[PDB]
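**Q** Below is the structure I would like to discuss, written out as structure tokens.
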Amino acid sequence: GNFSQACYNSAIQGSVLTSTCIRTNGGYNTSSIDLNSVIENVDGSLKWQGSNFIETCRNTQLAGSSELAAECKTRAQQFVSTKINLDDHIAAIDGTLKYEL
Amino acid sequence: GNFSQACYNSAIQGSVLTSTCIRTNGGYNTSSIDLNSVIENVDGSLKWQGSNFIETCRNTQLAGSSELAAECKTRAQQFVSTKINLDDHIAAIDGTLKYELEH
Ligand SMILES: OC[C@H]1O[C@H](O[C@H]2[C@@H](O)[C@H](O)[C@@H](CO)O[C@@H]2O)[C@@H](O)[C@@H](O)[C@@H]1O
Ligand SMILES: OC[C@H]1O[C@H](O[C@H]2[C@@H](O)[C@H](O)[C@@H](CO)O[C@H]2O)[C@@H](O)[C@@H](O)[C@@H]1O
């Protein structure tokens, strides 16, 4: 993971991470990834190894360089604040954001 | 954005846009993008900078080349007609649909 060391000017909008990331040729690329493919809302907490968190979460934000923050619904349908470190699994590969396991 | 300038046979089904786009060096690729990731319903109006419009909108359609049209609930729970131009932020990047920023 660790895209945040390869990238800058990062932003969160909805479930899409955008970032500007370094390229081996000296340039850079503006990249984007839909995090909803790889993050699940499990009982109010953001977790890896699933999907579709955006259906049951609101108010997504980037905190610092790599933390996704949101408010998500528990199974009993109430809201809690939650966060996940995107650096865990989001990398930059020659300027392009990618999920890595 | 401006995908519609490089793309063909676009379609919307639920929250998903699918299109067939000219690749940078020739030929075509087909890709999809889930618009639910980047479009919110604010009081009956489709807007960028949020997500999950599909929870409170229905009957989504493609109008012309690039407009998402749906019926979305206002806060008062009245369905109203709304549209958003997907060319605002959806690009064709070497034949693949991608959300892009404002720079
Ligand atoms: O309903 C879509 C939802 O399904 C799964 O989430 C389950 C649970 O973890 C949630 O707390 C509640 C919130 O209402 O919904 C579920 O029952 C996950 O796939 C989740 O990502 C998704 O949004
Ligand atoms: O309930 C999910 C819904 O939340 C937001 O919408 C707000 C409001 O703008 C909308 O008119 C009504 C419709 O009932 O729901 C409100 O509380 C927004 O994030 C939207 O995208 C989402 O569907």
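Count begins at 1; order follows the chain as displayed.
Cβ atoms here come from the backbone N, Cα and C positions, even for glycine.
Annotations per Swiss-Prot:
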{"type": "MUTAGEN", "residues": "A:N29 to A, Q or V (Swiss-Prot position 30)", "note": "Prevents N-glycosylation upon overexpression in yeast without changing anti-HIV activity"}
{"type": "MUTAGEN", "residues": "A:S51 to P (Swiss-Prot position 52)", "note": "Protein is exclusively dimeric and has moderate anti-HIV activity"}
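Can you walk me through where each of these features ends up in the structure?
**A** In the three-state DSSP classification, A:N29 (mutagenesis position) falls within a strand.
DSSP assigns A:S51 (mutagenesis position) to coil in the three-state reduction, outside any helix or strand. If you draw a 10 Å sphere around the CB of A:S51 (mutagenesis position), it holds 15 other CB atoms from the protein chains shown.
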**Q** I need the CA-to-CA distance for A:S51 (mutagenesis position) versus A:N29 (mutagenesis position), whole Å please.
**A** 26
**Q** If I restrict to non-local contacts, at least six residues apart, and a C-beta distance under 8 angstroms, what lies near A:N29 (mutagenesis position) in its own chain?
**A** A:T20, A:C21, A:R23, A:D94, A:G95, A:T96
